[PDB]
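Below: one structure, written as structure tokens.
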Amino acid sequence: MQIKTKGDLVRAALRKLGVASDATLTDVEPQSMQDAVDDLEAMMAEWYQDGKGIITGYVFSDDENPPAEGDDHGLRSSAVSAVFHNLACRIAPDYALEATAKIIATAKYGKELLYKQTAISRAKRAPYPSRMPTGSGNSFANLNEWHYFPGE
Amino acid sequence: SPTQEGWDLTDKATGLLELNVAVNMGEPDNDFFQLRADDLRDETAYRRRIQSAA
């Protein structure tokens, strides 16, 4: 993918918004880039609720590294569009703008696709209760005295 | 038994001595293994694992 860094994500978001692109002769303002990167980090930390939220493979920049921009975001190839569409939606009010209906729809669709596989993975069935017998058809268990399921 | 031949055997009376051997034991030889229900491969394997252990 040609979108390998947090700055690539931010530039894509600004282009989606039509703030700093080549279709319109505008350069990304260095004051805008840091604000957008901070918004991206805040939104990513919000999504990834310490592991119990949306898992995307994004890498959070520590305080040690000087540039928060320039580092690979670590996303998968199928998360880039979702991330930068949501980022454009989030940072549009910075400039008193409003992301258009297509951008909002793509943000919704992308976030749902982000969570789909994790939802399938977390759709797990709880074991049998501790008070449920094994039945006499489970001959080995009911011979070795495992008449009931453990549970938990 | 020692044995001497002669007629005057004064001050030459032997004592007695019986030797012995010691027999002791080593350490147990186990076949510790772990049995899992809910496998259907540890259900048929255990019945034959006991015999292989013997």
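The residues of chain B that appear here are 55-108 by Swiss-Prot count, in order.
Method on record in the header is electron microscopy, 3.1 Å.
From the backbone N, Cα and C atoms, a Cβ is placed for every residue, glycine too.
Taken residue by residue with DSSP, B:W61 (mutagenesis position) is part of neither helix nor strand, so it is coil. For the published mutagenesis B:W61 to N or V, Swiss-Prot gives the following note: Drastically decreases capsid stability.
A sphere of 10 angstroms centred on the C-beta of B:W61 (mutagenesis position) encloses 4 other C-beta atoms.
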